[PDB]
Amino acid sequence: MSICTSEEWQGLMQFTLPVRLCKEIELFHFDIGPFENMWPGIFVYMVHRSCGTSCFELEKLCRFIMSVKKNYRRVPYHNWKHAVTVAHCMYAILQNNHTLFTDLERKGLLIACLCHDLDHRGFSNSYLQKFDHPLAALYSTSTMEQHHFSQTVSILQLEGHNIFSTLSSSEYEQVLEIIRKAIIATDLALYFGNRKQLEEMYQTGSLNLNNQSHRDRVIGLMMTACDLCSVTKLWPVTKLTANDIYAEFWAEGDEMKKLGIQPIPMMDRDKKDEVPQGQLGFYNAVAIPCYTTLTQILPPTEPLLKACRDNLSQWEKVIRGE
Ligand SMILES: Cc1cc2nc(CCc3nc4ncccn4n3)cc(O)n2n1
Ligand SMILES: [Mg+2]
Ligand SMILES: [Zn+2]
């Protein structure tokens with residue numbers, strides 16, 4: 001387990017967000033990419049707007065953010081950038097649905113998005129279980145997710161990192177509950193059933209936000225919506241994040257090929273020219289239904305759906321040669 005230096009986190013308190021970014025950041029399609037220096041600062045900003053400059057000890061929060069950064073590997077997609085990008089989507093979702101979630105959920109969810117893909121190796125769940133890592137020998141299903149959460153718990157229990165320490169012991173244990181499901185929910189495998197359920201519940205109108213496991217479901221769906229929001233950005237941003245996703249996929253594939261194994265088309269750099277078709281497949285079978293269902297449960301979230309539709313037709317053009 002790994003911690004941060006005093007220098008780094010003290011550099012975090014001085015930071016103040018450049019005034020031009022205040023309007024732009026509220027936008028769902030906002031892109032954090034041109035502002036690396038500022039990524040940990042932006043998180044702070046978003047928590048500060050989300051629930052005040054005193055929902056957390058300032059000093060104690062900066063420690064955490066920077067340790068979390070320390071525990072993102074220098075991988076091309078599942079890295080510090082994806083952590084924050086995801087966190088920003090959740091921020092915008094909470095900001096647009098002001099009175100739907102409890103203070104506890106709000107903090108809970110922003111913290112879970114930041115740690116969602118913690119200490120990620122660049123390897124899929126399939127890959128680790130398939131052959132035949134110690135991380136898959138501990139956690140059988142949702143292999144990388146459990147690690148992600150475990151990493152999270154550990155960082156919290158470090159020396160004065162425990163941003164949740166002031167709370168009651170039942171609020172503490174409970175925000176951790178909220179955090180856990182959320183992260184686990186980022187396992188794309190689990191998304192399909194979950195969404196299917198919510199779709200049914202909404203159709204019959206049995207969906208109840210007073211129901212605890214309905215909440216958990218809705219939140220899951222929100223996490224998924226957040227994990228995937230490269231697709232919700234402006235086309236030129238979506239393109240480049242696309243290049244980061246495949247770099248990681250193909251390296252995984254390259255490990256399958258180093259042992260004679262055909263990696264499935266997604267992970268196969270020999271299957272480059274099939275990428276646009278892949279994206280369209282993915283928007284249709286995954287992205288669109290995610291945002292469609294979510295927009296339905298939470299109308300204010302619509303701009304995400306709009307932007308997904310926009311990009312999907314761009315891939316079309318790409319495929320059709322234009
Ligand atoms: C933002 C984003 C894009 C994306 N694309 C994928 C894979 C989609 C895909 N491409 C393929 N190419 C060839 C064969 C199959 N596929 N399937 C998985 C993701 O998590 N994301 N996230
Ligand atoms: Mg994950
Ligand atoms: Zn993720």
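Easy rule for this one: first residue shown is 1, then count along the chain.
Cβ coordinates come from backbone N, Cα and C, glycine included.
Marked as domain 'PDEase' by Swiss-Prot on the basis of sequence analysis: 5-322.
In the three-state DSSP scheme, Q279 (3',5'-cyclic GMP binding site) falls into the helix class. Under the heading 3',5'-cyclic GMP binding site, Swiss-Prot lists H78, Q279, citing experimental evidence as support.
Swiss-Prot lists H78 with the feature active site, proton donor, giving similarity to another entry as the kind of evidence. The DSSP secondary structure for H78 (3',5'-cyclic GMP binding site) is coil.
Annotation of the mutagenesis experiment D117 to N (Swiss-Prot position 830) in Swiss-Prot: Reduces activity 1000-fold. DSSP gives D117 (mutagenesis position) a coil state; it is part of no helix or strand.
In sequence order, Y72, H78, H82, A83, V86, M144, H148, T186 are the residues near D117 (mutagenesis position), counting only same-chain partners six or more apart with C-beta under 8 A. In Swiss-Prot, a mutagenesis experiment is listed as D117 to A (Swiss-Prot position 830), annotated with the note Loss of activity and of zinc binding.
The divalent metal cation 2 binding site feature in Swiss-Prot is assigned to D117.
In this structure, the recorded positions that sit close to ligand 2, with a C-beta under 6 angstroms from any of its atoms, are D117, chosen from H78, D117, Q279. Other Cβ atoms within 10 Å of the Cβ of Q279 (3',5'-cyclic GMP binding site), summed over all protein chains shown, number 22.
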